[PDB]
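> Structure incoming, see below.
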There are 2 protein chains.
Amino acid sequence: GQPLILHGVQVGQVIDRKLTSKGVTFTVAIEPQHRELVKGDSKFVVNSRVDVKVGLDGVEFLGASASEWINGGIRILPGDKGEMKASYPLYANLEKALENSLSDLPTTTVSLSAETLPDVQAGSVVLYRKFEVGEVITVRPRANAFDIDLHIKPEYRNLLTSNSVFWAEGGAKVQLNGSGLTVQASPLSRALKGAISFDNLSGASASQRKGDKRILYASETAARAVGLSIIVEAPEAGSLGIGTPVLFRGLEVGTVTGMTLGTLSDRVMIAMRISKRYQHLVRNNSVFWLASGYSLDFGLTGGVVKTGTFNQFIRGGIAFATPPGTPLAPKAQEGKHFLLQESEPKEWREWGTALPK
Amino acid sequence: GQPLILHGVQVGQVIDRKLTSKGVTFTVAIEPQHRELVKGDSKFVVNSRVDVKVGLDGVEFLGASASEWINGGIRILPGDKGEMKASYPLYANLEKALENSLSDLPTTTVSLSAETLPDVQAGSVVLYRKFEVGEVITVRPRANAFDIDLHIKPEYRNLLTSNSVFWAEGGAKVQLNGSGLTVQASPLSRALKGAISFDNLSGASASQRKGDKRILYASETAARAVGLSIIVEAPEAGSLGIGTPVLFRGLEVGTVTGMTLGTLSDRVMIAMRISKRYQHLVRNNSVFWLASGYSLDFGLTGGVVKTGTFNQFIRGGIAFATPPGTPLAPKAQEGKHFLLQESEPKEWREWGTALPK
């Protein structure tokens with residue numbers, strides 16, 4: 001007996017309600033004078049149930065007003081043009097009608113494999129260049145690792161590609177600087193459970209061929225650590241660690257992927273990755289030396305020091321250069337081992353090696 | 001006189017209600033036209049009581065709508081196939097029906113013994129690789145220690161094993177780094193009372209044979225401190241402490257389990273544990289020396305220093321090496337005492353001892 005409302009005015013009535021195996025089917029009727037205003041496309045939204053949602057800015061009361069809730073009824077969102085097809089789905093609220101989401105579980109737009117990540121169970125937003133795109137729907141266990149299902153909107157499904165790489169950031173992150181600090185402009189689920197970001201690269205298609213699924217990286221940089229991989233053989237690990245930058249003339253060109261002992265225990269193997277742009281810099285005769293920490297100087301007649309709030313002090317930078325020479329040794333192949341120098345070459349600031357590109 | 005609802009439409013009625021010793025028993029009737037839609041499996045959920053739950057994302061109003069609460073009734077969750085057995089339990093809300101949890105106290109999936117831990121009284125989640133699995137139901141006193149009861153879901157009861165080891169983390173933990181800091185993506189009870197994590201190891205079955213119950217470790221590392229246990233005899237404790245790392249060529253291979261005086265008071269016994277992977281590194285002729293703190297150098301003609309934001313500065317690392325020699329002294333047995341060297345061996349960077357594995 002419920003009414004049937006368009007634009008706040010009743011234009012029809014629910015005739016009857018029949019229970020089937022799959023669920024309820026209603027039959028409704030529209031008056032002829034309002035028949036021409038539905039026009040083949042429309043959406044039907046439940047108005048018989050109140051639904052108060054609370055947001056930080058989202059104060060909203062959907063489904064009904066109190067005067068209209070006692071009457072109940074079905075709201076019509078009219079469309080422009082259509083055909084008057086035989087059946088129409090009924091959407092439980094306005095938002096699902098807008099999303100065209102008749103079901104409850106959104107489809108898995110993409111699946112990710114990640115072993116151990118303190119991420120959302122379901123609900124954190126996906127960000128493309130920190131622009132809100134989709135959401136996480138499910139995390140499920142598997143023998144290999146986690147299995148994380150992401151649904152994003154069809155409008156943005158062009159944004160994901162073969163070169164899309166995904167990194168997770170968990171919880172509330174605040175960024176500190178020398179002058180002042182900021183808090184991330186976090187939405188709800190970002191503040192609660194932590195979002196997942198992704199971006200497209202150039203050679204990341206090579207990152208997709210490895211592994212049957214895209215791997216959710218633990219950090220933004222670990223997602224970006226692509227390019228030439230080399231090994232340096234240091235007699236001790238010292239102050240290095242994972243994510244420690246690699247510096248050419250004071251500019252970061254790569255990171256330390258990881259480090260461990262060799263198959264023999266005399267040396268320590270340090271896996272590094274240089275980005276593709278600077279991949280041509282590394283040559284077979286290149287020299288690598290540790291640049292960790294503040295290396296001041298002293299003289300008997302006068303002492304001169306240096307301080308530069310080094311990131312190398314925070315994370316011990318490995319520096320490298322190339323001795324000059326007309327016949328250039330070619331680019332280092334993948335996995336080319338090297339040897340760490342305990343000290344700088346004295347003329348590394350004086351070396352001139354006009355590398356191409 | 002209450003109705004009986006399937007899919008939002010009444011398909012039956014409560015005939016009567018009889019009080020027994022154990023509790024109430026209802027008799028209900030279903031119309032023949034809807035008889036074929038129950039199909040032997042179903043669940044019956046109370047709809048006569050409203051239940052508003054509040055969550056950070058969990059805004060939900062379970063049990064009834066206002067129009068349906070005056071009518072009351074019992075909701076049916078239909079199943080696929082069955083037998084129409086004689087009796088069916090009645091679940092107090094939708095969630096317990098989904099959990100198939102007719103009772104109120106979940107069964108103790110596992111019990112843990114821990115002396116003093118600032119953990120949840122009841123309700124914090126259990127994490128496998130920080131994936132939500134179960135919950136803590138009870139902490140109870142005992143003459144030995146606490147006794148902590150954990151219930152996890154039957155779907156994940158394959159995950160626990162003889163090699164499962166458990167460590168507690170309490171309250172809200174935030175992780176700081178040199179570049180920026182993050183907050184743990186904590187759920188409610190993690191933020192309030194602190195979760196319990198667990199993981200499976202290789203030799204942790206040996207960790208289960210010791211002790212009649214699994215012991216809840218106070219930290220993640222204290223749970224992982226398994227392997228070779230040795231003693232070093234230092235003349236003073238100095239800067240060491242529990243959890244202080246043990247460093248081979250700058251790589252952490254073990255920790256300091258604990259330290260105390262000997263049965264005589266001249267020396268200090270420091271219990272250490274080296275992990276199994278590096279267990280072959282320790283030989284009977286190995287040399288241990290303190291590496292705590294920043295050890296700079298100075299010369300009369302020129303002074304050279306070193307800084308590396310040492311974890312050794314934060315927690316004084318004990319370093320060890322092995323002098324070279326063709327007849328290798330075998331692996332150190334359990335409890336083999338050693339002697340701390342006040343200074344480095346000068347050629348420890350030059351020693352070559354190609355240990356296997």
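Start at 1 and count along the chain as shown; that gives each residue its number.
This entry, so its header tells us, was determined using electron microscopy, 3.2 Å.
Placed from the backbone N, Cα and C atoms, the Cβ positions cover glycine too.
Features from Swiss-Prot:
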- A:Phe310 to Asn (Swiss-Prot position 830): Loss of activity (MUTAGEN)
- A:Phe313 to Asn (Swiss-Prot position 833): Loss of activity (MUTAGEN)
- A:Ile314 to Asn (Swiss-Prot position 834): Loss of activity (MUTAGEN)
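Help me understand the surroundings of these features in the structure.
Residue density at A:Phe310 (mutagenesis position): 18 other Cβ atoms are found within 10 A of its Cβ, drawing on all protein chains shown.
Look at A:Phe313 (mutagenesis position): DSSP puts it in a helix.
Summarising the environment of A:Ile314 (mutagenesis position), the number of other Cβ atoms within 10 Å of its Cβ, over all protein chains shown, is 16.
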> Counting only residues 6+ away in sequence within the same chain, which have a CB under 8 Å from the CB of A:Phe313 (mutagenesis position)?
A:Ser292, A:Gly293, A:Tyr294
